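**Q** One structure follows; several queries about it will come next.
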Amino acid sequence: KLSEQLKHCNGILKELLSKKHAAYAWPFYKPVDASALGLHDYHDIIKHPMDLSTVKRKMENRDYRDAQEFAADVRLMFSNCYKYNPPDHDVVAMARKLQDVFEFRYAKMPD
Ligand SMILES: Cn1cc(-c2cc(C(=O)NC3CC3)cc(Cc3ccccc3)n2)nn1
């Protein structure tokens, strides 16, 4: 059983995983496979990896106790992208676009 605010969070999560946003959301679907992508410095730079499949598992397991906790993981995911990558990288442009979707809908949280 999810609170009203956590149902809004679950709605946002479903939207971020939906075909509507797939053109720029796909790098965030699964944990970064550093070894597969040849990013051998990734886990030296990013101490707390996060991705939408991990957010989905935590939501399904009722790990998040409130909207703030959910938003902290979604923002951690974007912050990791902005920390690791040069600001002109294609993946950063995709992060910016998905974060715009997130922030504008998160701002419509019911009181
Ligand atoms: C979530 N995530 C993925 C990546 C990442 C980082 C790199 C990368 O080589 N970064 C430079 C700094 C060393 C490459 C890719 C693959 C790729 C390429 C073009 C467009 C979307 C994805 N994804 N970062 N964070």
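What you see of chain A is 345-455, where the numbers are those given in Swiss-Prot.
Method of determination (from the header): X-ray crystallography, 1.6 Å.
Placed from the backbone N, Cα and C atoms, the Cβ positions cover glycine too.
As a published mutagenesis entry, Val376 to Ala appears in Swiss-Prot alongside the note: Abolished binding to histone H4 acetylated at 'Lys-12' (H4K12ac). In Swiss-Prot, the entry for mutagenesis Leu381 to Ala states: Reduced binding to histone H4 acetylated at 'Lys-12' (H4K12ac). The structure shown retains the original residue. The mutagenesis experiment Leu383 to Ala is recorded by Swiss-Prot, whose note states: Reduced binding to histone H4 acetylated at 'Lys-12' (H4K12ac). While the structure shown retains the original residue, Swiss-Prot records the mutagenesis experiment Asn429 to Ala with this note: Abolished binding to histone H4 acetylated at 'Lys-12' (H4K12ac).
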**Q** Quick one: among the mutagenesis positions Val376, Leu381, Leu383, which has the most Cβ atoms sitting within 10 Å of its own Cβ?
**A** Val376
**Q** If one measures from the C-alpha of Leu383 (mutagenesis position) to the C-alpha of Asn429 (mutagenesis position), what distance in angstrom results, rounded to a whole number?
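**A** If we compare the Cα positions of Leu383 (mutagenesis position) and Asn429 (mutagenesis position), the gap is 11 Å.
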**Q** Rounded to a whole number, how many Å is the Cα of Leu381 (mutagenesis position) away from the Cα of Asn429 (mutagenesis position)?
**A** 13
**Q** How big is the Cα-to-Cα gap, in Å, between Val376 (mutagenesis position) and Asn429 (mutagenesis position)?
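**A** It is 13 Å, counting Cα to Cα.
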**Q** Could you say whether, by DSSP, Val376 (mutagenesis position) belongs to a helix, a strand or a coil region?
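**A** Reduced to three states, the DSSP call for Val376 (mutagenesis position) is coil.
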